[PDB]
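Pasting a structure here, questions to come.
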Amino acid sequence: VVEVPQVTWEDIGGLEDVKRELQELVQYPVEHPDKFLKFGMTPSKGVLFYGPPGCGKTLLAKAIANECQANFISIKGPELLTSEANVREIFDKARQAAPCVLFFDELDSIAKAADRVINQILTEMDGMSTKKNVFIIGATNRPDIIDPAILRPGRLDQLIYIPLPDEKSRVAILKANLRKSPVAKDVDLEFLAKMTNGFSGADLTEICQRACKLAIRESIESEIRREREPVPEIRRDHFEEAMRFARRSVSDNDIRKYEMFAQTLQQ
Ligand SMILES: Nc1ncnc2c1ncn2[C@@H]1O[C@H](COP(=O)(O)OP(=O)(O)O)[C@@H](O)[C@H]1O
Ligand SMILES: O=C(CN1CCCC1)Nc1ccc(F)cc1
Ligand SMILES: O=C(CN1CCCC1)Nc1ccc(F)cc1
Ligand code: NA
């Protein structure tokens, strides 16, 4: 399906510099048109996100579409395998759905036939002006095998690191998830953040989902019992039980590999 996503910048904890950079990348062409005309600036054709799984790459792509009130089309890397015309088709449909964000997920899979699924993607990108109002986003968990051809001027304009959340970002992720939830006053999310070093955004969200269901299931059984004979909160003891089912999904060794890649870039 194609639609304007409902996720916003507010649903995304941490990454405040990245969000700043992205909002400008898409707000300046429409907020400062005369300056873009005066100096010969062209809008960006897209960006490439890299980092460990479950830390916000997909969320940021949907939030860019929501900011621009644009349709969102998601394409999974391994699904381009059945046929070089499939890269042709998907760009046609993005063009038809403009203004549109076209998101290529799981691109590390293509980087390992597949050699000109790539060549067709690079072809479709060069033959699409920015006046077509399609914004391309790719994401990968394997930055070491990126073909630098995709980052040349005229294709994806910047490579952006989305890291595991630090302690402050873990508090923000928890708060954004629970933004519209009835959390008990005995709940200390800053202590929860301190006990989840190494957790991804997805790992933290699973704790929140488990704790919400425990409170709902408890509410069901309490009312069943009272009928023999006031919104209920998610309490500290629901989070205590939910943390029993929790552990990181990204190993210490992969984390070292991401940090080396980004530090050597001076990024
Ligand atoms: N920065 C974040 N803020 C809030 N929730 C997050 C964040 N990162 C991940 N999540 C949670 O984990 C899920 C998966 O994140 P996603 O962006 O799909 O990861 P990926 O980086 O692999 O694209 C999100 O739907 C959300 O529930
Ligand atoms: O992440 C892996 C390997 N993982 C193991 C389980 C799934 C894939 N390698 C890697 C990570 C970051 C980097 F910059 C270079 C290489
Ligand atoms: O870190 C680098 C260096 N490059 C320099 C310019 C950009 C980064 N490579 C690398 C990192 C992890 C890994 F698993 C394999 C290779
Ligand atoms: Na990922």
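Sequence positions for chain A are given in Swiss-Prot numbering; the residues included correspond to 468-549, 555-584, 596-712, 727-764, in order.
Including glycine, each Cβ sits where the backbone N, Cα and C put it.
OK, Swiss-Prot features for this one:
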BINDING   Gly521, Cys522, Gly523, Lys524, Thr525, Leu526  ATP 2 binding site
MUTAGEN   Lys524 to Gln  Impairs ERAD degradation of HMGCR; when associated with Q-251
MUTAGEN   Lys524 to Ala  Impairs catalytic activity of RNF19A toward SOD1 mutant. Does not inhibit interaction with RHBDD1; when associated with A-251
MUTAGEN   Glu578 to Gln  Does not inhibit interaction with RHBDD1. Increased interaction with CAV1 and UBXN6. Impaired autophagic function. Defect in ubiquitin-dependent protein degradation by the proteasome; when associated with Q-305. Increases interaction with ZFAND1 in an arsenite-dependent manner
If I restrict to non-local contacts, at least six residues apart, and a C-beta distance under 8 angstroms, what lies near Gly523 (ATP 2 binding site) in its own chain?
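Listed in sequence order, they are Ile479, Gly481, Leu482, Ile645, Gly684.
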Cα-Cα, whole number of Å: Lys524 (mutagenesis position) versus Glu578 (mutagenesis position)?
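Cα to Cα, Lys524 (mutagenesis position) and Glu578 (mutagenesis position) are separated by 11 Å.
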Taking the Cα atoms as reference points, how far is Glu578 (mutagenesis position) from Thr525 (ATP 2 binding site) in Å?
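Distance (Cα to Cα, whole Å): 10 Å.
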Tell me the Cβ neighbour count for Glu578 (mutagenesis position), meaning other Cβ atoms within 10 Å of its Cβ, over all protein chains shown.
18
Do you know which of the binding-site residues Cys522, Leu526 has the most other C-beta atoms within 10 angstroms of its C-beta?
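The residue with the densest Cβ neighbourhood is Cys522.
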For the break between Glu712 and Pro727 (14 residues unmodelled), what's the Cα distance in Å?
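Unmodelled segment endpoints: Cα atoms separated by 19 Å.
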